[PDB]
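Worksheet: the structure to be examined is printed underneath.
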Amino acid sequence: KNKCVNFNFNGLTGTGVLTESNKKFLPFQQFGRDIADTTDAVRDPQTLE
Amino acid sequence: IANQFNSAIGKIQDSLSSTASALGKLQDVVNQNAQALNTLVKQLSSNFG
């Protein structure tokens, strides 16, 4: 976290800096999207944060 | 003439304090440029096929 990485979450490849979010996903959600229709938050599949 | 000028400047302060829409020409420029930057962001959501 807090470093620039080439992430891949469940095939969602991308370049970004990860950070601990306060966005409250309801149980059924795994990705959150921006106004530009791009993912700006994700649930980690091993640690459910 | 001095009292009339001083009283007429008093109405400029009162008008600009009272009515919301006085600077409509300038806010409409800020609104047009912001609406264009928002339309340009929303267009990243288009599939184009």
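Here chain B follows Swiss-Prot, giving residues 923-971 in order.
Any Cβ shown, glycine's included, is placed from N, Cα and C.
Natural variation at this site is recorded by Swiss-Prot as B:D950 to N, annotated: In strain: Delta/B.1.617.2, Mu/B.1.621. Look at B:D950 (variant position): DSSP puts it in a helix. Counting every protein chain shown, the number of other Cβ atoms lying within 10 Å of the Cβ of B:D950 (variant position) is 10.
Swiss-Prot documents B:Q954 to H as a naturally occurring variant and attaches the note In strain: Omicron/BA.1, Omicron/BA.2, Omicron/BA.2.12.1, Omicron/BA.2.75, Omicron/BA.4, Omicron/BA.5, Omicron/BQ.1.1, Omicron/XBB.1.5, Omicron/EG.5.1. Its own atom aside, the Cβ of B:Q954 (variant position) has 10 Cβ atoms within 10 angstroms in the protein chains shown.
Here Swiss-Prot notes a natural variant, B:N969 to K, with the remark: In strain: Omicron/BA.1, Omicron/BA.2, Omicron/BA.2.12.1, Omicron/BA.2.75, Omicron/BA.4, Omicron/BA.5, Omicron/BQ.1.1, Omicron/XBB.1.5, Omicron/EG.5.1. Neighbour count (other Cβ atoms within 10 Å of the Cβ, all protein chains): 5 for B:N969 (variant position).
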Could you state the CA-to-CA distance between B:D950 (variant position) and B:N969 (variant position) to the nearest Å? 31
Inter-residue C-alpha distance, B:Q954 (variant position) and B:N969 (variant position) (nearest angstrom): 25
